[PDB]
Amino acid sequence: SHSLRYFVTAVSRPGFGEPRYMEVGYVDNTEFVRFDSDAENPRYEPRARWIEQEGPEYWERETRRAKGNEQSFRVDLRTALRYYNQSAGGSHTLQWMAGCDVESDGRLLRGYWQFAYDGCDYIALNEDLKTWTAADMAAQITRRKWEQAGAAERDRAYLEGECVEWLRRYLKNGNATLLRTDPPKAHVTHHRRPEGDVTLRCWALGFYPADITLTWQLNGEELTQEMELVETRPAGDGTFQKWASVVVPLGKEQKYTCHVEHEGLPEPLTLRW
Amino acid sequence: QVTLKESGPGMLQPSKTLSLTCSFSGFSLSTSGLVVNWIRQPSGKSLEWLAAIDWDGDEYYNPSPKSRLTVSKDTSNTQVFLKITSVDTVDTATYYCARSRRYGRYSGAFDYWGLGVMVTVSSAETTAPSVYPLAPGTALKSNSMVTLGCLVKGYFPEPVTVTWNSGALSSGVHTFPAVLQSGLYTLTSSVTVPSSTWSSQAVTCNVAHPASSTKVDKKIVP
Amino acid sequence: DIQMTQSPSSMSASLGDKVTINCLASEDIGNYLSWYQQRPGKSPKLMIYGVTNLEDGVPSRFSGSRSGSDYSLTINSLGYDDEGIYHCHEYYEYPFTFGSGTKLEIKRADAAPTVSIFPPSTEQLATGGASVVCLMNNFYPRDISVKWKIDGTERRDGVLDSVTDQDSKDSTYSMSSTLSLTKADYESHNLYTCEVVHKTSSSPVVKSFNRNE
Amino acid sequence: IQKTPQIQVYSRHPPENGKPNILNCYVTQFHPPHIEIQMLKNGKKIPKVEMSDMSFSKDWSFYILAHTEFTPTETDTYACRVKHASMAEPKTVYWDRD
Amino acid sequence: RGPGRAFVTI
């Protein structure tokens, strides 16, 4: 499956200037378009390689839509400041998630269209793409008025139509960098410790996508000891890294096997010290 | 509410150490993105930014005053202190503390300001004013209205008050601003009065100097 | 430091008139500038932040603009409530530089200064020093210059001036000049005169006294 | 109503002394999105802190990546200082070739 | 392309 996702942040900056408006676009997990309101001549810039082949009309209409949504978020921020009976001198944030997760064939499996205020869930469009879930007492006024206007219908029309076909076009145009599978270079590092035991470190570097499984095994068993592994991080070039540690006795480091399984690998890699 | 108040000792001797405090009740330098900055303004001149302190504890200074500034916060986010070592007579000014918000890397304008604390640096000690009358010209013609004067010389602290006839005469009076002179202040006070009342009555100049606890009277006579 | 120059130094307008105050930055301060207003005898309160954003509570007659590198602050329907001192801000580079400050007063019909000479009191002479003062009251505007002639020469040394702000009664100015001399120098001459000239008299208004009278 | 940030300081390519490398600070899961990230070499602030898109995850917390060019030596210590709002004192995390 | 808000206030 693949997803087209758009993340929007509107942050009021009282005493500083106009609120910052940001719009980032992701295919699966790779960013490809970006818009920032406080930069000079705010326009839609490319962030990938395969999206640069869009005509000036593409960027023109996307910038028009971005600025319209920016004004919409301005008035939304003011209306929320009135809704919650808050101070005009504070800085508050609206966050908007919108997109479509679609199976690898051509059927929309999930349409996302949700808003959060100051980090807490404000409103959401349920998977049915018809009913709104409103968490706050003030969010229910939004739900009622949006049922009156019928925003769910046009939002579903977007999600079920424009989102999926533009995801198809992006996948066909970016099949070079969006469908690639780079296997990870893996190795094990052995550091003695001032205690008396040894820290083994399994590394998986330079892979795509971020979906990877990294585990240690004792004697082919699921292992029964304090295993410390960190979260998948980007490298700053399109790939990711990961590592998993284990504290082992002096002399039994040859009993431990690190297993790394990636979607770009023919067989799960097993490494010993 | 915000409301921040400056507190600090006025009248300091040179080469000493000035310690101001700013107390605010509306926000806290705790897990809050607010920062407090000290500003000073010499009377009749432009505003100068001195230092600033974030809620972290991070401090920023103006490199213009060499290295005599030190700003610090309390262990209880409710006050901010500024210390200036080796104070000079040029540091006489009114000092404010203002609030700003930290937006990433930059500060962003001063939302609320304090009231201001006046500090003055001079080696002279408190003195009492000498009051002198100011009579018209010895060869003056019969004018319709006449003006009498009262000169107050040789007093240190900045504030003095002048009334005329124990405050009864209050129409057409003019209290001039004080001027310094080798450490001691001097000013003038004028009164306009009809030539019908002067000198048919007794016109007294009532000067009051609170810091020296003095009240002086004069009677202007040709 | 990014020293910022504000101009004009002082402005004077009629009731309801639109006025503009400019501010320049030596380096590029893009939308990092605010305008503060300080009433007579008060602390500067914030007025405009960003560059064109009025802080909540500011009357809408104020406006903030930017043209390249010069920032302007305009006010169209001026009233007595807005006379005061205005300041620019810079919050970009950490040495925050301010403007020079611009004073805004309200105009009125021109007035001529009433000047008076005050011969030193015997007590002053008794002390040993001597100060001759010649006040000028109730004139407009602020521009005025005094000379002090001692028996025909200038002797512009030893004089001190003190000009007030606009009167709370009718917005008129006052000036007091004090020539402080020694008793020997005061007895050295006879005739003492003040020469104050205002943008109204075309010819110097003169006042004098003679010691031997 | 605030979330404390999580910091990971690391090198892009396997680090070795004298070889040029990119050191980056990966700061995730914080709120509000107003933070400052400084890169420190031997205590001094590097000015080349080029940072990436301040995006956010499904949990609505923001993340960011700030990288800079450097050359790892056995005498130079490198760290990342983050100043948020939720931490009373700024968090400094030193780079370590794990 | 991205989503349009149609200027609908929350």
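Note that chain D carries Swiss-Prot numbering, so the residues on display, from first to last, are 21-118.
Quick reminder: no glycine exception, Cβ is built from N, Cα and C everywhere.
The domain 'Ig-like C1-type' feature in Swiss-Prot is assigned to D:25-114. Swiss-Prot lists D:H54 to Q among its natural variants, and the accompanying note reads: In allele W4. Under its natural variant entries, Swiss-Prot includes D:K64 to E with the note: In allele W3. For D:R101 to T, Swiss-Prot lists a natural variant annotated as follows: In allele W2. D:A105 to V appears in Swiss-Prot as a natural variant; the accompanying note says: In allele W2, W4 and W5. What Swiss-Prot says about the natural variant D:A105 to D is this: In allele A.
Annotation note: D:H54 (variant position) sits in a coil segment as assigned by DSSP. If you measure from the Cα atom of D:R101 (variant position) to that of D:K64 (variant position), you get 11 Å. Counted with DSSP, the domain 'Ig-like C1-type' (D:25-114) comes out as 0 helix, 48 strand, 42 coil. In this structure, the variant positions under consideration are D:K64, D:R101, and the one with the smallest number of other Cβ atoms within 10 Å of its Cβ is D:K64. Counting only the Cα atoms, the space from D:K64 (variant position) to D:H54 (variant position) is about 22 angstrom.
In this entry, D:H54, D:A105 stand out among the variant positions D:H54, D:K64, D:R101, D:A105 as having a C-beta under 8 A from a C-beta of chain B.
For D:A105 (variant position), the count of additional Cβ atoms within 10 Å of its Cβ stands at 23 [all protein chains shown]. Taking the C-alpha positions, the distance from D:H54 (variant position) to D:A105 (variant position) comes to 8 Å.
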